[PDB]
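Participant: Below is a structure I'd like to ask you about.
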Amino acid sequence: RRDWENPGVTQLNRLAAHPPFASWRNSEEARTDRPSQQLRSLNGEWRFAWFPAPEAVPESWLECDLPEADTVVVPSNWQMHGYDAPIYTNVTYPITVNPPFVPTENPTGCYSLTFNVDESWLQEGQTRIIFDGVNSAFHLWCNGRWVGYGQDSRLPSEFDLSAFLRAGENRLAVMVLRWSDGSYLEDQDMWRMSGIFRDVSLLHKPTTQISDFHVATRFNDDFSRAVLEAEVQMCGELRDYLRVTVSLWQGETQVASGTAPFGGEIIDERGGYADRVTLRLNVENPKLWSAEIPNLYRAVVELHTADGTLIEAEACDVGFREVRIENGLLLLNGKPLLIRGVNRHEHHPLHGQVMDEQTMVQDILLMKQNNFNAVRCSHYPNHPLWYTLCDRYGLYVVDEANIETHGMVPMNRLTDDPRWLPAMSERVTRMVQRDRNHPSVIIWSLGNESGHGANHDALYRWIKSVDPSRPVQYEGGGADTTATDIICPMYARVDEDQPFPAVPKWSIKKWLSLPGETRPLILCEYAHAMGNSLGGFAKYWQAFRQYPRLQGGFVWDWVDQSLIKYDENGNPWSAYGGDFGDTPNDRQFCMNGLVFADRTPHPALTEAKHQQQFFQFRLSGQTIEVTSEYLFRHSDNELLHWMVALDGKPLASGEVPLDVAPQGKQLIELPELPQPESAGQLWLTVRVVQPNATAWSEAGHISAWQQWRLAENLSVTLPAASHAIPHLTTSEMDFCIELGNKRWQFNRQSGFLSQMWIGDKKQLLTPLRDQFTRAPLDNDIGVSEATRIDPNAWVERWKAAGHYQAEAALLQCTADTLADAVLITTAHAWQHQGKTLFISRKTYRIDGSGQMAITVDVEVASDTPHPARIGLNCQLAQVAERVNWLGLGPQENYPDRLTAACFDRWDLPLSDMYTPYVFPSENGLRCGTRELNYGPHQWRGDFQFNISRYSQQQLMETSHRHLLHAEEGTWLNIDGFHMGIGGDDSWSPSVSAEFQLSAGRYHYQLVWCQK
Amino acid sequence: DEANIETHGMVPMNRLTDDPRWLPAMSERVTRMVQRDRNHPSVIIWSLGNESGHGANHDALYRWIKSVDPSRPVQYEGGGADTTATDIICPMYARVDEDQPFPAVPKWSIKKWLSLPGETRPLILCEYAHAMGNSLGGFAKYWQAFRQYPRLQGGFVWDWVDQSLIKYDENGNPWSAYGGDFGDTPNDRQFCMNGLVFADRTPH
Amino acid sequence: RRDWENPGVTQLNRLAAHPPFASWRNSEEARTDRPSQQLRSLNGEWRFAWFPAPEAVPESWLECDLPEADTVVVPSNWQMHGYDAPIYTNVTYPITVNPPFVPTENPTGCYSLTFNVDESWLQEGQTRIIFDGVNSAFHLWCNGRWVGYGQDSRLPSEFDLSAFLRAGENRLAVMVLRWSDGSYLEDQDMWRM
Ligand SMILES: *[C@@H]1C[C@@H](O)[C@@H](O)[C@@H](CO)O1
Ligand SMILES: *[C@@H]1C[C@@H](O)[C@@H](O)[C@@H](CO)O1
Ligand SMILES: [Mg+2]
Ligand SMILES: [Mg+2]
Ligand SMILES: [Mg+2]
Ligand SMILES: [Mg+2]
Ligand code: NA
Ligand code: NA
Ligand code: NA
Ligand code: NA
Ligand code: NA
Ligand code: NA
């Protein structure tokens, strides 16, 4: 049969999909959501053997364990146990595109289990097995007898074992195929693995049972009244004595309850459903569910007899909320949302695609703590627990069918084909059938990157028809097709259009008002966070707040998909595409998250948190106007804290509880600001602090901040009389300046400061030289490959221009003595292939005080590509424990990604000044710095810097962080100007014009002195 | 041109058509027809089938066609004759002046049906003037209404030819037989004979 | 497999649907809609045998004519040849309502045909068989080897026989089921044949 190469056969003997069941036989346990004796986990130790193809599997295996098999933990992805290599390919299918066929060599996972079954489960009722996740297709045998077949690696497949089991010891046999016709619809950009990777369980239901139930909540005009409607279906023999009671609870209080026999209303000429019944419960003043306040009730549905004998009970958490699109806006409980979303894959650096509650909770808490309120299940239905958690913790969820055919050419080749309709359909219908009762799901998604085909329009309608309660969305085919209620592009820019033919990405602002367009636009993906990215994030936040119909988006994405590998010494390191011998592969493209695989945040996360703050501020005079962006709750767990500091030195501060209604404003007058004695700039910082712990945060949690410069007092204070005069020593080859026990040497042929001594201690390992390039970022690189250059990428433009190859030719090097100083003057050209790319002119004024004042003026040929930076660099001989500075921090920050950073006095261990991106590149910059301290040195001015043990050269020659080695001394990069990092997407130039170094002529000044 | 989908015998009528598990089988009966017949100019309208209630599978299917072949309207009478799965109000047996307010699926007078609040589609009966036996009494009343009302655009009489079959007597002479004449049970006797013409084409 | 009791399986190995074709190798003929030598009719006399259930069908049939068979015209409805009764039921299903199951006594019509294929058809190209109407489901074999399966008694079911015929005499065997899960979608007010 090769059922695995036939999309017309997606399963055999599989039971209907339904909401989460547990078959409680006690109503209070169902009420309390306690573990059910009728629902058992078979997770644990199973038997496993790997085969190269289904054909190589021995018949024997069906009746008995293969000696050669191993004992392994289930759930798991067999690649994570080393049986075979996980593959990381983005768009290109990991198998030849020749649908519906798959390779003859098809890795086969044979799992088996010997377990007990109680007679009580067999003497009556129905016993079924549930495979929550099997990637990608499988055959099931029970006690050597064939049961059935299942496809769709992202939804549970259930089978009735009733007739196959026997009291006592039983044997399950599971043959899992790595590739199947289903893989054609599973082309998501992530690691390609296989196995039984989600839960395995046994569920017992009575023969007369609840076979399905739908819970709906509808409201009056101002949501002060609701009707809970519960449609219940049964299976088994109908009898007049059967009844269904549905009861609604608010904690221990029973809110409402309705009982009725089966027999629904007339549907058509043939009657109604004798096997269903709809209970209707009235609820006054329901407590509404929202990401802000996730209030839930509990619905308990009891199947029982007229005398009161309980047969069984099913149950769910219910959130009272209404989702609707009205007048072009997506409303929740009647208010327009502002989605602070993120896409999130099910990924664990050690367990691969196996999800545990701990990691789930970890993610949800970080998310909330970081001001996210929404999540998109990229790109398949999630492990069941995910929904319980979102319901309870409060996240708006986009549930998405497991459908992605990116690999086809054109992309809708399979989706526009009626022969793939059925397969696609089940991916949609079974998702709905499973998740329809979770309040956290507020939107349905047709899947991802499958172009736009007719099957999509058909599927869009089915849903709208069966569940009018949630909008349907879908990005394929241009993001605004007839298959979507929401304009939901991926990587559309704020202001700049990308008019691709057939599927342009318009500026979002512009897309809204295209002729005839009226829908809401919420990006399904934006601000691609690969490496040192998120450049321009604020720009999205500013347009979302200004335009009502711009309702947010989903950042791409939450966590890097890196895998843990171990070196010969047994140490672990983070691996990406190709690191397993997988080819072809897409290397680092699997690492696009705000947090590392291990949950440690990337610097970008803080930028996200600050822009997604729910409190907005304005300052006027001594007045601070705080506006709440909450739609439902009052600022009941917030205090505003403020502080005024002169150049990092605290002058005053204070606190005020916030008491602002959702969308309201609150004015706070600051007390008169005592004048200040001394030059410097006053800065006002405010912080929103939650005094009390919550289900998602700890007491003290800071939820928002903002700063403003206040008055500045310029220094006009004339220095002071130098106790000494520096001496100049002129030689053939060098200009030397000596002052006290300090010495500086400027080489005459190079034109650079090559050595500086403190006493007899040399301070430099490499001379102080201009620097115009940076170890390319992921964004600079784009998709360019040595194997296939992308001439338009930033890195390729710089290469080709000779930026990395350009060498300093000296034009001038003079020394002059002034009244109290020695002045060195130098001029250097950087050329390549006869073209002058940059010209740097400087002065070094060393004075009586030992301060070295450096002035830098640079010219950039207009026709050369704009450089990554314009700074100086050097390798210091010393290494120091801390880095102290006066400027923006404390975390890494770049021009287009510095909003979250605060101007203040920061002090960190040197290592915190390096950002360990898996794929190394320029990193650790801090901008707007007025003073930098390292060891005995201090640099003063208005610059950008990074300090670390790694040169830019090493960084750029190194592809994996674990392979970096600290060099001798400390590498210091001090930039007058640095280019923005971009990130609108990571495969095409994305740095906004305003962040390019295009002025042509640049000036900066610096003071290097000892402390 | 109508898909080969009729599940009249289910209780309620849309038991299968509202069942996703049945969406695939159904889809192929709809998509295969279109793929085959979409180039015939004579086909001016697509039909989703007959007497299978109104199910979500119908809405889905309706949309598919709308998408793939916008050159022709889609009609379907199940579940009320005016659901979201039909471009045309296409009841069977609705009367001219007389309403038949059955629950869930009333059969309004045709004239009245067109102006129900919010209604704007054209109305063309998928079935009317049941010609069984000595029938067609009140035929002119439909024509009078179709001519006077722009949106009453006609209908399809039920039906063309008696489904009677030939049998031989002991003498070998032929005779017209209907339901039950073959030992078939249960059967619906003469209900299979409702044509304007006899099984050999002679006119009634 | 009991393919006829599973709405999840409506065909096996069937070719995509498409508008009428004739593969003319002459453009003037195509213009005038003249008969095409590439489109051959198999209509006429076939061998048919009737059974009460698919289980009653003997294996022998697959490779060899049943001496017990009759010669009958095709196309036809077997009720009209007297092998069984046609049923006139309006609304009530002629079979017990228990989707997607059907009765175990299920009239089975075993059609076969021996016919010739010229080498020319086999040296190059593709040879398909087209069944325009088969009520209500069937399995097809060619030269004793299984080819495919199909349902929907009112659309053409097509299969590639390219890899199964040989120059000269060939044998088709078609097992036709009266009732199938497709019968659930075929409850029209008319004779059940
Ligand atoms: C959006 C779709 C997602 O699966 C990723 O491919 C992302 C790019 O890294 O784009
Ligand atoms: C409309 C449907 C058709 O097939 C017949 O049942 C007719 C009455 O004879 O009504
Ligand atoms: Mg398959
Ligand atoms: Mg993709
Ligand atoms: Mg079937
Ligand atoms: Mg009927
Ligand atoms: Na907005
Ligand atoms: Na990616
Ligand atoms: Na407060
Ligand atoms: Na690198
Ligand atoms: Na008219
Ligand atoms: Na009739």
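All residue numbers given for chain A refer to Swiss-Prot; the residues shown span 14-1024 in order.
Header lists the method as X-ray crystallography, 2.1 Å.
Every residue, even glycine, has its Cβ placed from backbone N, Cα and C.
The following feature annotations were taken from Swiss-Prot:
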ACT_SITE  A:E462  active site, proton donor
ACT_SITE  A:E538  active site, nucleophile
BINDING   A:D202, A:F602, A:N605  Na(+) binding site
BINDING   A:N598  Mg(2+) 2 binding site
MUTAGEN   A:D202 to F  Obliterates all binding and catalysis
MUTAGEN   A:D202 to E or N  Causes a significant decrease in binding affinity in the absence of monovalent cations or in the presence of potassium ions, but only a moderate decrease in the presence of sodium ions
MUTAGEN   A:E462 to H  Slowly inactivates galactosidase activity by reducing the binding of magnesium. It increases binding specificity
MUTAGEN   A:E538 to Q  10000-fold decrease in the beta-galactosidase activity
MUTAGEN   A:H541 to E, F or N  Poorly reactive with galactosyl substrates. Less stable to heat than wild-type
MUTAGEN   A:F602 to A  Decreases the stability of the loop 794-804
MUTAGEN   A:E798 to A or L  The catalytic efficiency is not increased, when the sodium concentration increases
MUTAGEN   A:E798 to D or Q  Small increase of the catalytic efficiency, when the sodium concentration increases
MUTAGEN   A:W1000 to F, G, L or T  Decreases affinity for substrate
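So where do these features actually land, and what's packed around them?
Facilitator: The secondary structure of A:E462 (mutagenesis position), as reduced to three states from DSSP, is coil rather than helix or strand. Cβ neighbours within 10 Å of A:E462 (mutagenesis position), excluding its own Cβ and spanning all shown chains: 19.
The Cβ of A:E538 (mutagenesis position) lies under 8 Å from the Cβ of A:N356, A:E488, A:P502, A:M503, A:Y504, A:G566, A:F567, A:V568, A:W569, A:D570, each on the same chain and at least six residues away in sequence.
In this structure, A:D202 (mutagenesis position) belongs to neither helix nor strand by DSSP; it is coil.
A:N598 (Mg(2+) 2 binding site) carries neither a helix nor a strand DSSP state and counts as coil. There are 21 other CB atoms within 10 A of the CB of A:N598 (Mg(2+) 2 binding site), with all protein chains counted.
Over all protein chains present, the Cβ of A:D202 (mutagenesis position) has 22 other Cβ atoms lying within 10 Å.
Under the DSSP three-state reduction, A:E538 (mutagenesis position) is assigned to strand.
Sequence-distant neighbours of A:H541 (mutagenesis position) (same chain, six or more apart, CB under 8 Å from its CB) are A:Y504, A:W569, A:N605, A:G996, A:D997, A:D998, A:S999, listed in sequence order.
In sequence order, A:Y101, A:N103, A:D202, A:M543, A:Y589, A:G590 are the residues near A:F602 (mutagenesis position), counting only same-chain partners six or more apart with C-beta under 8 A.
Under 8 Å, Cβ to Cβ, and six or more positions away along its own chain, A:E798 (mutagenesis position) finds no residue. In this structure, A:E798 (mutagenesis position) is part of a beta strand by DSSP.
Within 10 Å of the C-beta of A:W1000 (mutagenesis position) we count 17 further C-beta atoms, all protein chains included.
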Participant: With an 8 Å cut-off on Cβ distance to the A:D202, A:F602, A:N605 Cβ center, who else from the chain surrounds the Na(+) site?
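Facilitator: My list of surrounding residues reads A:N103, A:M203, A:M543, A:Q574, A:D599, A:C603, A:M604.
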Participant: About how far apart, in whole Å, are the alpha carbons (Cα) of A:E462 (mutagenesis position) and A:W1000 (mutagenesis position)?
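Facilitator: Cα to Cα, A:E462 (mutagenesis position) and A:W1000 (mutagenesis position) are separated by 17 Å.
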Participant: Expressed to the nearest Å, what is the distance separating A:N598 (Mg(2+) 2 binding site) and A:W1000 (mutagenesis position) at their Cα atoms?
Facilitator: 16
Participant: Run through the Cβ atoms and count how many others sit within 10 Å of the one on A:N605 (Na(+) binding site).
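Facilitator: There are 25 such Cβ atoms around A:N605 (Na(+) binding site).
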Participant: Using DSSP and three states only, what is A:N605 (Na(+) binding site)?
Facilitator: coil
